[PDB]
Amino acid sequence: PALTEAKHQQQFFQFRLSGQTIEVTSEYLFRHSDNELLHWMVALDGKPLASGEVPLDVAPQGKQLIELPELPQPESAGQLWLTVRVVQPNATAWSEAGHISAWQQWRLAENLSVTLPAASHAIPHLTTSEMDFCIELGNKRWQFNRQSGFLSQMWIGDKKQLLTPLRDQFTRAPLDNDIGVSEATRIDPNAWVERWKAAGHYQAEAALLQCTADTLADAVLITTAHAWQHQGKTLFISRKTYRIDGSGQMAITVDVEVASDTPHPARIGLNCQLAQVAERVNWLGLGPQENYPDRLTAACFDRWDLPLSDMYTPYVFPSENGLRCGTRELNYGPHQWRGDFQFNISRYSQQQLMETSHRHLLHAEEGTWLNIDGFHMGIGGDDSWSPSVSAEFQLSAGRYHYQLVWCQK
Amino acid sequence: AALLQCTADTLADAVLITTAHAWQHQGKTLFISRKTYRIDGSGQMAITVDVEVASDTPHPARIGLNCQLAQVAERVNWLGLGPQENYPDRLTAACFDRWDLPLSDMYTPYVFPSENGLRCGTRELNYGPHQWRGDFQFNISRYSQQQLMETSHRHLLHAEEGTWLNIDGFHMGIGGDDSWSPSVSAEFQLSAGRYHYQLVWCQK
C-alpha cells in the first residue's frame, strides 16, 4: 500500500484551490500536458452533486487556471468535498488509456447538524442481577458484566453478537519499524516494542474501579471506570459512559488518561470479536487503501466498499495492518458505527499477528475482529533500525477523548 | 446562541443536567456546544464540554466559558504555568508551580488594550471561596472582553462590578513574526473541528 503514497507525493502536477479556481502547476521540465484530462467532482458525504472534465494545457513548469462553474450549495448537513483527478486519455508505452497520474482533494464546506432525534415510544428496560446489568429494548438486549465492567454480550433477537467483550486496547502487534533490530538474544531497548514490553503495556491488568447503572427518563445510562496497572504502576485510566436510548442506539464516550512517564502507547481504542462474518466492508472515510497517520496523504475521503479480504495487508512478516483513518461511519453486517475514528477489521487477532512469524501460518479466527481507535501512533520509516516516528505522531497528550455510536439495522 | 436541549435527571448519586446549544449567524451554524453538569452529594459540580466547529468558519480565538463573579478578592492562587502572562506560542519561559498573586498582577496594561493576562496549563485555580479544577487556561480581572475591545487606551478603562473570569479549554496562539500579516503558526490555530474539556467547580 505504501506505493500509493509514493505515487501521489511524486506526482507531476500540483494544485492550489482559490475560491472556485483551481491552479495547476506542472513539474514537467520538457513536455507539455498533452495527454491529460482533469476530472473534477463535488460530493456531500460521499454523495455526488456535480462532476466535470477539463483538458489540461500546461507547459513544462507552467500554470493553468481552471475556472469552476458555480458549485452546488446543499442545505443538508455534512461535508462537502472537491476532488480532482488527472487522466491520461490515450495509452502510452508504459501506461494504458485512462491511467490516473495525479489527484488532490479539498474540503469545501461543512454544515453542522443541529438536529434532534425524535421521540421513542418506549425506553429501555433495565435489570439488575448480581453478575450483570441487563438492558432490554424489543428484540435487542445488552449485557454488562458487573465484575469486569464490560459490555459482555449483546443480542439481536436470540442471536448473540459477540465472541469477546468490548474492551479498551492500548497496544498493537508491532511493526517492523517498532522492532528495528531488537532480537530476542540481543535486545534493543530503544525500540518501541522493547519499551512497551518493558513498561508492561502488553501485560497490564484491568481493574474495575466503578460500574453504575441509572435510569433516566429517556434512556439507560451506564458508567464505568477502570485502571490498567502493572507492578504497582497505574499506566492508564479509562472512564466511560454508555447511554442506550429508546431508539436502540448506544452512545459511548471514552476518556482516557495516560501516565506521563509511560512510553507513549501505540493506540487508544477498543476492540472486540464479533460473532458475525460478512462479505463487505463499507465506510465513509479515508481510503480506499490502508492508511496510517503519517501515511495518509494519498488517501481520499469518500464512501468505500470492499470485500473483507481487502481490509487485510498480507505483509510477509505479520503485524498491525489494514487501518483506515478519518472514518465517520462504518458498516459491517447489521452493525453500524459512527463517530470520528480509525479502524481495522479482519479475522486475525492482534495476538495472532504478533505471534505468527510468516503470513502463510496465519489462520482465520472464529468471527471478525474489530479494532476501533480513537487515536493511533504513526508508523515511521525514516529508517528501520531506530525510532523513526516523529513527535507530532506520538500519542503524548496525556488525556484523550473519543466517542461513538453503535447501532443495528 | 440557540437552545437545542435542556434536560434534568435524578440519578442515585447526583443530579444531572444536559444542554445543547448552537451558535448561528445568518443561517449558518458556526458552533455547537454540548454539556453535562453533574452535582453530587459532595457539592461539587462537574462540567463536561464538547464543542464542534464548522470546518469552514475561521478558526476561533478560543474555546471556553465565561462569567462575571459577584465577588472580588485580593489574591489569585493557582497551580499551573506562571507566574507571568503566558500564551500557547509564548510559554517556554513559564514554570509549572504553585503561584499566588494579587489580582492586579493578573492584568497586563498594554497601552492599547486587548485580551491579556492568560495563564496556561492550569490544573487548579482558587479565588475567594471558589475552586476550579481541570486542565485549562484562564484569565481574571475587572474588565470584560467587551470593555477591552471597546476602549482604545488603557487610561480609559474602568473596573466593572465584580470579577470577570475566562476559563478556556483552548486558546489560539498570539503570533508576532510581524504585525501586519497573519503570523500565528498553524500548530497554534484551533483547527481540529472537535474539542473536549472538563472542569470541577466547588466551594469551600
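The residue numbers of chain A are those assigned by Swiss-Prot, with the residues present covering 616-1024 sequentially.
According to its header, the structure was obtained by X-ray crystallography, 2.5 Å.
Backbone N, Cα and C atoms are what each Cβ position is placed from, and that goes for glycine too.
Residues near A:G795 (mutagenesis position) in space but far in sequence (CB under 8 A, at least 6 apart, same chain), listed by position: A:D803, A:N805, A:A806, A:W807, A:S999, A:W1000, A:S1001, A:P1002. Annotation of the mutagenesis experiment A:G795 to A in Swiss-Prot: It forces the apoenzyme to adopt the closed rather than the open conformation. Reduces the binding affinity.
Remark: A:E798 (mutagenesis position) has no non-local neighbours by Cβ distance under 8 Å and separation of at least 6 in sequence. Annotation note: A:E798 (mutagenesis position) sits in a coil segment as assigned by DSSP. Under its mutagenesis entries, Swiss-Prot includes A:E798 to D or Q with the note: Small increase of the catalytic efficiency, when the sodium concentration increases.
In Swiss-Prot, the entry for mutagenesis A:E798 to A or L states: The catalytic efficiency is not increased, when the sodium concentration increases. The structure shown retains the original residue.
Counting every protein chain shown, the number of other Cβ atoms lying within 10 Å of the Cβ of A:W1000 (mutagenesis position) is 14. Here Swiss-Prot describes A:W1000 to F, G, L or T as a published mutagenesis experiment; the accompanying note says: Decreases affinity for substrate.
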